[PDB]
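Asks: Okay, handing you the structure first.
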Amino acid sequence: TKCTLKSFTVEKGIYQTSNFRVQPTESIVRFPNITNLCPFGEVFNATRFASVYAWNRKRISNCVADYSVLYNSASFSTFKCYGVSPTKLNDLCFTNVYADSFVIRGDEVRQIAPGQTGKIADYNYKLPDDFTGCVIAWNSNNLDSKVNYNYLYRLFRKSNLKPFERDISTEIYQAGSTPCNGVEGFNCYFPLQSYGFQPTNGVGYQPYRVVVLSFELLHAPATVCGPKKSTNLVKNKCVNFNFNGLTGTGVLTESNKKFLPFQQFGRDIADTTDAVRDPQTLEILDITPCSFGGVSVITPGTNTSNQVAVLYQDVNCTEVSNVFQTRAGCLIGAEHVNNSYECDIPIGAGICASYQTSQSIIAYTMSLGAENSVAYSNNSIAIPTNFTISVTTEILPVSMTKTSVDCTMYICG
Amino acid sequence: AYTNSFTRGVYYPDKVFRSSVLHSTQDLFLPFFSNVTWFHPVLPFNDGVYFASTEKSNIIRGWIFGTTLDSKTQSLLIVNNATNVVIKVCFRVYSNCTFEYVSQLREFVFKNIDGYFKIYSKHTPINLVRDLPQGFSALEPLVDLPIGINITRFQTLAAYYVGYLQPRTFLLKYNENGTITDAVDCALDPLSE
Amino acid sequence: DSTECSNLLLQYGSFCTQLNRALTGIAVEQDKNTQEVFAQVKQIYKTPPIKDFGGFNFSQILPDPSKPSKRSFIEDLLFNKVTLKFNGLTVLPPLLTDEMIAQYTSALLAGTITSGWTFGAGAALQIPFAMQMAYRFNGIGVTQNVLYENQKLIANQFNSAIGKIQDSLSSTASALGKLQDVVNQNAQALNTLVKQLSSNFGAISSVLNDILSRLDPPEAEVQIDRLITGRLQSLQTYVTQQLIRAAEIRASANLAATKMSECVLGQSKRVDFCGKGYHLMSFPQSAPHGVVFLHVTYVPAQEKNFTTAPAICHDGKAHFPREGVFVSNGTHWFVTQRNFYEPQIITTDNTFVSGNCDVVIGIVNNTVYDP
Amino acid sequence: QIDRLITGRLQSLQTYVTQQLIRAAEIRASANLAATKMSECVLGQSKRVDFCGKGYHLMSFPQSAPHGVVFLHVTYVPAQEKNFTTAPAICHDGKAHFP
Amino acid sequence: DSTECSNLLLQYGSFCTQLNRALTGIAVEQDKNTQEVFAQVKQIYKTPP
Ligand SMILES: *[C@@]1(O)O[C@H](CO)[C@]2(O[C@@]3(O[C@H](CO)[C@@]4(O[C@]5(O[C@H](CO)[C@@H](O)[C@]6(O[C@@]7(O[C@H](CO)[C@@H](O)[C@H](O)[C@@H]7O)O6)[C@@H]5O)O4)[C@H](O)[C@H]3NC(C)=O)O2)[C@H](O)[C@H]1NC(C)=O
Ligand SMILES: *[C@@]1(O)O[C@H](CO)[C@]2(O[C@@]3(O[C@H](CO)[C@@]4(O[C@]5(O[C@H](CO)[C@@H](O)[C@]6(O[C@@]7(O[C@H](CO)[C@@H](O)[C@H](O)[C@@H]7O)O6)[C@@H]5O)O4)[C@H](O)[C@H]3NC(C)=O)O2)[C@H](O)[C@H]1NC(C)=O
Ligand SMILES: CC(=O)N[C@@H]1[C@@H](O)[C@H](O[C@]2(O)O[C@H](CO)[C@]3(O[C@@]4(O[C@H](CO)[C@@H](O)[C@H](O)[C@@H]4O)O3)[C@H](O)[C@H]2NC(C)=O)[C@@H](CO)O[C@H]1O
Ligand SMILES: CC(=O)N[C@H]1[C@H](O)O[C@H](CO)[C@]2(O[C@@]3(O[C@H](CO)[C@]4(O[C@@]5(O[C@H](CO)[C@@H](O)[C@H](O)[C@@H]5O)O4)[C@H](O)[C@H]3NC(C)=O)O2)[C@@H]1O
Ligand SMILES: *[C@@]1(O)O[C@H](CO)[C@]2(O[C@@]3(O[C@H](CO)[C@@H](O)[C@H](O)[C@H]3NC(C)=O)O2)[C@H](O)[C@H]1NC(C)=O
Ligand SMILES: CC(=O)N[C@H]1[C@H](O)O[C@H](CO)[C@]2(O[C@@]3(O[C@H](CO)[C@@H](O)[C@H](O)[C@H]3NC(C)=O)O2)[C@@H]1O
Ligand SMILES: CC(=O)N[C@H]1[C@H](O)O[C@H](CO)[C@]2(O[C@@]3(O[C@H](CO)[C@@H](O)[C@H](O)[C@H]3NC(C)=O)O2)[C@@H]1O
Ligand SMILES: CC(=O)N[C@H]1[C@H](O)O[C@H](CO)[C@]2(O[C@@]3(O[C@H](CO)[C@@H](O)[C@H](O)[C@H]3NC(C)=O)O2)[C@@H]1O
Ligand SMILES: CC(=O)N[C@H]1[C@H](O)O[C@H](CO)[C@]2(O[C@@]3(O[C@H](CO)[C@@H](O)[C@H](O)[C@H]3NC(C)=O)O2)[C@@H]1O
Ligand SMILES: CC(=O)N[C@H]1[C@H](O)O[C@H](CO)[C@]2(O[C@@]3(O[C@H](CO)[C@@H](O)[C@H](O)[C@H]3NC(C)=O)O2)[C@@H]1O
Ligand SMILES: CC(=O)N[C@H]1[C@H](O)O[C@H](CO)[C@]2(O[C@@]3(O[C@H](CO)[C@@H](O)[C@H](O)[C@H]3NC(C)=O)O2)[C@@H]1O
Ligand SMILES: *[C@@]1(O)O[C@H](CO)[C@@H](O)[C@H](O)[C@H]1NC(C)=O
Ligand SMILES: *[C@@]1(O)O[C@H](CO)[C@@H](O)[C@H](O)[C@H]1NC(C)=O
Ligand SMILES: CC(=O)N[C@@H]1[C@@H](O)[C@H](O)[C@@H](CO)O[C@H]1O
Ligand SMILES: CC(=O)N[C@@H]1[C@@H](O)[C@H](O)[C@@H](CO)O[C@H]1O
């Protein structure tokens, strides 16, 4: 109070020294059950894959994708992502998600990347230069090699494939001047070969299953978003909370108000969130702003003593010598008395505090005045037999200081 | 064969809940006392549309929404069926599938906002036939699909009223429960103004 | 509770200590208003156990112990007539509780009933209520015998007049217009102040966490600055509205204090200050945010035409009325008090003699009986 | 930069002059009350109760203060009351006598 | 009477409504002032001819 009054001596009175707000603890977040999940399982654990010339594309839509299952798995040889962070898209959404799966061999996995050339990159599967997505591959010798699957790849093509183009035509490739008649011959070759996936092949010659996730993020609606962590709730404790994207700080409590089956969160008046239903358990809670109020000291004046009695306004002080609850707040450091005296320092709610003897600050319900019942009767009169003349002082302000402010010299100078 | 749209034809604007308070909402609504075109075919979709139908034998089936409906561009094809209601972006009536959804007076409100299709429905114990009595009801049981096209056709496959929503503010009174007991139309009348 | 906004606000200056100082000033001014209006009684006066106030009936305006609030019937009616913690807004409770104000008014009412106006001057000196009403009739110009001869009728009129107030308050709606208007104005101000938060104020979004989240701090600073300046402007507007309205209510509270003093504590000769008609007495009742005065006034009725004369010319000298007015019913001349027709024989005792006949114009010959 | 400074200093000067106007209105109310007291309590004797001191007003004197005025109100306060039996009238010879 | 300005003004909030309400309050107060000062007589009185 000496600080906020800019003095080393403060007079007898009650001064609002500061404000006090209970700080929130253990913030909580909640989001509805993850009932619908994205079909990455039927893409990655598909019993049969597809030849690289006829690569399979799976469109991912209207689902929540938990990409952590992909990068937390320890059964991948390569997980190269371009222009996107797989560890950072579990709180991200995409306007479009594609999943391309096929089978190649070891030394050809390096071709599934932007700006590559070769049999696979030019005639089977081409990625764009500005590719945004991940290239995931793993050895599949235990599945695609026996001593009965038949995987194919394209040998020739009259022009290189555009990015994400797919050619499945089995027409005879014309390499020379003479035109083939849909039949193989001189300067005429069938465009597809089979892979020679033998279990005893070298590592670079064994089959590798490849999945290519590609993403798009335009200023357009999105339907593929990852999962959202959720935690348990609390009661009667000022907490920062996140309910279905709505952030707020308060004490959550049980509420008798019933929502309607469609209403999520409610506002009593003045566009202030007052109730909210949790998405998991489908239960309504009332939000109350956790206790806050001005803290004001009561001091009898410095020269009298240095004692003070703190008053935390409108705070039921179950929380931070003798702690006395009053209808104007909580009083810390002031003894409560039963008798009543004339009001000295106005606390509020019909309660005043004063410094009196040993030498303590006492709070009491102020006395309106002395009580007397003047003796009325239908035939009794009280006549004055004497008098006192009395001079009293009435003080009245009549004027102020005639201040004049030069606008320009004050503003600019 | 027009017929004035009465008070009926108002829906819950958003998900929020309001108890015993009056609110003002600014979005598409069906005007009070606006002569809807009772049909007894072909219907446009300039904007969101209030569709209200009465069938003793439930003859009417789902709505075939379409921007062009020439098989060139994707349709919406709401249909309904004893077991379930099926809606696909792609039976007897026909004309690159993007999305399919299957789930479970007769007020119906359909609108497309920023590519999101919204449906509002209500069931009423009608006692007078061939007139929709002025009364109040609304709900928001909906299915949202991000089409992003401007539908222009209905082709509903035994008479149905059809009215067109307009962007005019309303004042909705809210019950203690949170339901919309009543509403008034701001620009309808100077008294309502 | 946003730290970066806290810093950007800090750099503006001492605006908020100033706003807080203005608001706390009007806050303590309100307590001063209530205490000044009601705390004009030195010591609370208990009313006697048995009510025999000369036929007058004060049961309605006197406190009833049966009620838990311990306030009078009309005060509870007035309380029922009116119909009276979100983000940084707090409403401090008034220093004087409603029960304390009811006790103040009960003390004032018991004092004015039992002791008349003596208790305001000093020690409470008790007079029988009939004799005090006679004092007050002498105050308004009517002689005191008029009350005693008509005491039962006056008691019945006062009782029925108090009864009419109960009907007027209970049935007629919007009787407490001014007080309800005060409550509505304060609710309106707080409500619009809270509504201003949703306003965009020219930034990309109103909600501050969102504007913080999806922009870099250098760019977000500008949008946050727009939000801060708009919200600070709205809060400054609310504070200045409160200051002006508090000035107006202070004027009304000073008027209530003056009426409490000049009408409850004492009889006032200022015409139309307290009621319509010559003022007899007034009683205070505690409304929720104000005081309701019941003004007991004396209004004359059933007037009669008379022929009057300025002076009576008898035996060559002019007799003027001491306190009355000469009136003639057609053949005889009488002296009557102006406010109440009570004729008396013209005598030298009640008519003083000055001058002679010729000077004064309009005088009429008659005989002044000499006792 | 000067624009920001101008706006801030202008807002401060504006709120200062508004608070000065309100304080001046309060002081004008007080000065009108003081003029009424000086006219009704010094230039004469006032019957309106508790306007000038507690008790029946005899007279009053003004004294100059730095920014105001201090009235010394001389009032008559009855004291040493005595009980008596009382009656409104007196019956004598079949006539009522009132004081 | 420019829509582009009015749409920007909508963002500021209820300032115009507040100003209109304050001014209309002053307006009705002026009628109240004249009524309180001059309408002290119940019924119009005519001086005798
Ligand atoms: C009227 O109603 O009230 C006034 C009050 O001012 C009253 O006048 C007071 O009378 C007192 C009684 O005589 C007076 O007290 C004494 O004064 C003499 C001086 O004349 C003084 O020597 C006296 O003290 C001695 O006696 C007392 C008591 O025995 C004792 O305690 C002392 O130690 C000392 O031995 O002292 C008294 O003080 O008292 C007051 O001076 C006097 N006041 C004034 C201002 O003159 O006046 C009226 O008598 C009274 N009238 C009626 C009809 O009741
Ligand atoms: C009031 O109640 O009493 C007085 C007192 O008597 C009354 O005054 C009287 O007024 C008369 C009208 O002026 C007065 O009559 C004349 O006075 C003059 C003045 O001396 C006198 O010369 C006059 O007589 C002549 O004229 C009359 C006709 O007027 C004629 O018959 C005579 O024979 C003669 O030729 O005489 C009148 O006497 O009349 C009275 O003298 C005068 N009385 C006195 C004592 O001065 O004053 C008032 O008239 C009367 N007012 C009312 C309303 O009754
Ligand atoms: C207490 C008492 O008896 N006072 C009377 C007083 O009433 C009376 O003056 C009227 O009282 O004034 C009215 C004016 O409204 C007056 O009446 C007129 O009547 C004619 C037709 O008769 C109408 O055409 C006029 O428009 C007007 O209404 O009535 C007339 O002067 C009085 N009315 C009465 C007596 O009924 C005065 C008269 O001098 O006498 C007082 O003693
Ligand atoms: C949660 C809540 O209060 N919901 C309220 C809903 O929003 O509004 C309706 C209608 O205004 C409200 O319904 C009525 O509530 C009362 C009290 O809860 C209900 O009163 C009881 O009814 C039961 C049987 O239902 C009796 O056994 C009991 O004695 C009470 O009489 O009163 C009343 O029945 C409800 N009306 C119904 C169910 O139609 O509904 C509802 O509270
Ligand atoms: C205080 O002045 O008055 C209290 C009145 O309630 C007093 O509290 C009571 O004290 C008695 C005796 O100790 C107990 O039997 C009661 O249970 C108790 N009641 C309550 C509500 O606390 O309290 C209190 O003792 C008294 N204190 C003093 C110092 O006089
Ligand atoms: C909307 C929804 O599906 N909510 C369920 C959520 O997804 O999963 C929890 C987990 O079981 C679910 O909680 C169960 O709810 C039922 C409803 O009455 C209770 O009977 C169960 O006890 C409860 N079980 C648990 C573990 O919470 O919760 C939600 O219903
Ligand atoms: C002038 C007057 O009314 N005097 C009455 C006084 O005010 O009250 C007493 C009360 O005792 C009154 O005298 C009577 O007292 C008996 C006592 O039992 C009552 O029963 C009588 O009702 C009462 N008389 C009246 C008229 O009330 O004395 C005085 O009369
Ligand atoms: C009489 C009947 O049930 N008719 C069809 C009903 O209206 O809709 C469902 C759509 O789900 C229909 O069944 C589907 O038939 C196709 C074709 O064989 C199957 O691929 C779907 O799995 C199957 N769906 C369901 C839910 O059964 O059935 C009915 O034919
Ligand atoms: C002495 C006396 O009779 N005082 C009455 C007082 O002046 O008015 C109240 C209110 O009417 C009066 O109390 C009511 O009296 C009637 C009898 O006519 C009873 O029926 C009522 O119950 C009673 N109370 C109320 C609240 O009306 O009280 C006093 O009698
Ligand atoms: C026109 C008229 O009747 N005037 C009367 C006047 O207004 O009052 C007096 C005094 O009462 C009145 O005269 C008295 O009337 C009473 C009526 O009861 C008679 O008993 C008296 O005899 C009569 N005369 C007197 C008292 O001298 O006169 C007028 O009649
Ligand atoms: C000035 C004076 O002496 N007044 C008294 C008055 O004349 O009589 C009444 C009743 O006798 C009196 O009031 C009672 O006085 C005694 C003794 O002082 C007290 O004990 C009583 O409490 C008091 N009140 C009663 C009896 O109701 O009152 C006056 O003091
Ligand atoms: C003040 O409270 O204490 C001073 C000693 O520190 C003392 O000199 C001074 O008189 C005191 N003031 C009052 C008003 O008593
Ligand atoms: C207090 O605020 O909280 C206690 C536990 O939460 C409760 O028992 C007590 O009654 C409350 N008191 C008040 C005055 O609110
Ligand atoms: C091996 C198995 O049983 N299931 C796999 C799972 O391990 C893998 O995480 C998932 C990827 O979507 O693909 C499934 O087929
Ligand atoms: C020719 C044509 O429109 N092809 C579209 C393609 O553009 C779109 O990206 C894809 C989304 O599933 O659906 C195809 O039918």
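By Swiss-Prot numbering, chain C shows 745-828, 854-1140, in order.
The way this entry was determined, per its header, is electron microscopy, 3.3 Å.
A Cβ is built for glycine as well, from the same backbone N, Cα and C atoms used for every other residue.
Pasting the relevant annotations from Swiss-Prot:
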type    : residues         : note
VARIANT : C:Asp796 to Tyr  : In strain: 19B/501Y, Omicron/BA.1, Omicron/BA.2, Omicron/BA.2.12.1, Omicron/BA.2.75, Omicron/BA.4, Omicron/BA.5, Omicron/BQ.1.1, Omicron/XBB.1.5, Omicron/EG.5.1
VARIANT : C:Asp796 to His  : In strain: B.1.1.318
VARIANT : C:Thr859 to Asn  : In strain: Lambda/C.37
VARIANT : C:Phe888 to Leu  : In strain: Eta/B.1.525
VARIANT : C:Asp950 to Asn  : In strain: Delta/B.1.617.2, Mu/B.1.621
VARIANT : C:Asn969 to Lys  : In strain: Omicron/BA.1, Omicron/BA.2, Omicron/BA.2.12.1, Omicron/BA.2.75, Omicron/BA.4, Omicron/BA.5, Omicron/BQ.1.1, Omicron/XBB.1.5, Omicron/EG.5.1
VARIANT : C:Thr1027 to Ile : In strain: Gamma/P.1
VARIANT : C:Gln1071 to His : In strain: Kappa/B.1.617.1
VARIANT : C:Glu1092 to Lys : In strain: Theta/P.3
VARIANT : C:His1101 to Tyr : In strain: Theta/P.3
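Any idea what these are sitting next to in the structure?
Replies: Contacts of C:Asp796 (variant position) defined by a Cβ separation under 8 A and a same-chain sequence distance of 6+ are given as none.
In the three-state DSSP reading, C:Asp796 (variant position) counts as coil.
Within 10 Å of the C-beta atom of C:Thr859 (variant position) sit 12 other C-beta atoms, taking all shown protein chains into account.
Counting only residues at least six positions away in the same chain, the Cβ atoms of C:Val785, C:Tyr789, C:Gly880, C:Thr881, C:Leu894, C:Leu1034 sit under 8 Å from the Cβ of C:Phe888 (variant position).
In sequence order, no residues are near C:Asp950 (variant position), counting only same-chain partners six or more apart with C-beta under 8 A.
If you draw a 10 Å sphere around the CB of C:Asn969 (variant position), it holds 17 other CB atoms from the protein chains shown.
Take the CB of C:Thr1027 (variant position) and look out to 10 A: across all protein chains shown you find 17 other CB atoms.
Long-range C-beta contacts of C:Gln1071 (variant position), restricted to its own chain and to partners at least six residues apart, with a cutoff below 8 Å, are absent.
Residue density at C:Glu1092 (variant position): 12 other Cβ atoms are found within 10 A of its Cβ, drawing on all protein chains shown.
In three-state terms derived from DSSP, C:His1101 (variant position) belongs to neither a helical nor a strand segment and is classed as coil. The Cβ of C:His1101 (variant position) lies under 8 Å from the Cβ of no residue that is in the same chain and 6 or more residues away along the sequence.
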Asks: Taking only the variant positions C:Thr859, C:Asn969, C:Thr1027, which one has a CA atom nearest to the CA atom of C:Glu1092 (variant position)?
Replies: C:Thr1027
Asks: At the Cα level, what's the spacing in Å between C:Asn969 (variant position) and C:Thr859 (variant position), rounded?
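Replies: Between the Cα atoms of C:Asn969 (variant position) and C:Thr859 (variant position), the distance comes to 24 Å.
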Asks: When each of the variant positions C:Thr859, C:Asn969, C:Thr1027 is checked against chain E, which show a C-beta distance below 8 angstroms?
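Replies: Answer, by Cβ distance to chain E: C:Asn969.
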Asks: Whole-number Å only: compute the distance from the Cα of C:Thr1027 (variant position) to the Cα of C:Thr859 (variant position).
Replies: 32
